[PDB]
Amino acid sequence: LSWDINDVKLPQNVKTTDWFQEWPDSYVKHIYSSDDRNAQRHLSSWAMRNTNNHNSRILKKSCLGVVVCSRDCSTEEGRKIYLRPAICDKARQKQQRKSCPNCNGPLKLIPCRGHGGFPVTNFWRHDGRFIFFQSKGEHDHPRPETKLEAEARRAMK
DNA sequence: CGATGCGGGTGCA
DNA sequence: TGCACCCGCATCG
Ligand SMILES: [Zn+2]
Ligand SMILES: [Zn+2]
């Protein structure tokens, strides 16, 4: 159909089950199939943290921002550093203290707010044959490394 | 260690 | 009633 939100009931003549989106931005809405393993795990390559909206039916999550090198540093091939923020709150504290992996300077956590000045949010709800997606905002800060990229660091020498 | 989900409880419109 | 958010509980890779 056309209109879509967190409404009472969601239409179900879905023919177009969008393919899993990695970087939902600009208020994107989707209809991923519920067999979609990445849609099941409510993934996003943006660092999104769980948010409690008191509703077991709508999984809401808000954007953490992105960790950058406060010293504005840039590698040799002109690469800037955007670390993926830790999701566990206490971990992000211990993280902002760690030194930059490039210029060994201090790290700074730039937060998101591409929504009326508040961290961009997402919304997941499973309605039978599929998982519906909807977000509110547009990230006003550079993209972190992916869960996949981030883990590449930690799992090294 | 942390990613993720959950939900009680708070402070502001 | 909505929304943002702090805090602890629990699971699981
Ligand atoms: Zn640096
Ligand atoms: Zn963002």
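Chain A is numbered as in Swiss-Prot; the shown residues are, in order, 14-170.
Recorded method is X-ray crystallography, 2.8 Å.
Placement of Cβ uses the backbone N, Cα and C atoms for every residue, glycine included.
For A:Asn63 to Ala, Swiss-Prot lists a mutagenesis experiment annotated as follows: No effect on DNA binding. Within its own chain, A:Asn63 (mutagenesis position) has A:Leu72, A:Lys73, A:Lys74, A:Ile100 as residues 6 or more apart in sequence whose C-beta sits under 8 angstroms from its own.
According to Swiss-Prot, the mutagenesis experiment A:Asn63 to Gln carries the following note: Slight decrease of DNA binding.
The Cβ of A:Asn65 (mutagenesis position) has 6 neighbouring Cβ atoms from other residues within 10 Å, across all protein chains displayed. Recorded in Swiss-Prot as a mutagenesis result, A:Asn65 to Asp carries the remark: Loss of DNA binding.
The mutagenesis experiment A:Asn65 to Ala is recorded by Swiss-Prot, whose note states: Strong decrease of DNA binding. A:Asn65 (mutagenesis position) falls within neither a helix nor a strand when secondary structure is assigned with DSSP, and so counts as coil.
Per Swiss-Prot, mutagenesis A:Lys74 to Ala, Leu or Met is noted as: Loss of DNA binding. In the shown protein chains, 22 other C-beta atoms lie within 10 A of the C-beta of A:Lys74 (mutagenesis position).
A C-beta separation below 8 Å, combined with a sequence spacing of at least six in one chain, links A:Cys76 (mutagenesis position) to A:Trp59, A:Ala60, A:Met61, A:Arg62, A:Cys125, A:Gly127, A:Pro132, A:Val133, A:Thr134, A:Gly150, A:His152. Under mutagenesis, Swiss-Prot gives A:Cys76 to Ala with this note: Loss of transcription activation.
Within 10 Å of the C-beta of A:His154 (Zn(2+) 1 binding site) there are 19 other C-beta atoms, taking all protein chains into account. For A:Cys76, A:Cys125, A:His152, A:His154, the entry in Swiss-Prot reads Zn(2+) 1 binding site.
Secondary structure at A:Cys82 (mutagenesis position), as computed by DSSP, is strand. There are 21 other Cβ atoms within 10 Å of the Cβ belonging to A:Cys82 (mutagenesis position). A:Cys82 to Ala appears in Swiss-Prot as a published mutagenesis result, with the remark: Loss of transcription activation.
Following the DSSP three-state reduction, the secondary structure of A:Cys113 (mutagenesis position) is coil. Annotated Zn(2+) 2 binding site per Swiss-Prot: A:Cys82, A:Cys86, A:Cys113, A:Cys116, in sequence order.
When Cβ atoms from all protein chains are considered, those within 10 Å of A:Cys113 (mutagenesis position) total 18, not counting its own. The mutagenesis experiment A:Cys113 to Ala is recorded by Swiss-Prot, whose note states: Loss of transcription activation.
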Pairwise Cα distance for A:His154 (Zn(2+) 1 binding site)/A:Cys82 (mutagenesis position) [Å, integer]: 14
Listed recorded positions adjacent to ligand 1, that is, members of A:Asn65, A:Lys74, A:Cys125, A:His152, A:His154 whose C-beta is under 6 A away: none
Candidate with the highest Cβ count within 10 Å, taken from the binding-site residues A:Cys86, A:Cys116, A:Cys125: A:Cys125
Entries of A:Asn63, A:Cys76, A:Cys125, A:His152 (recorded positions) sitting next to ligand 2, with Cβ under 6 Å as the cut-off: A:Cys76, A:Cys125, A:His152
A:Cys82 (mutagenesis position) and A:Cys113 (mutagenesis position), distance between Cα atoms, whole Å: 6
Nearest-integer angstrom distance between the alpha carbons (Cα) of A:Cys86 (Zn(2+) 2 binding site) and A:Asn65 (mutagenesis position): 36
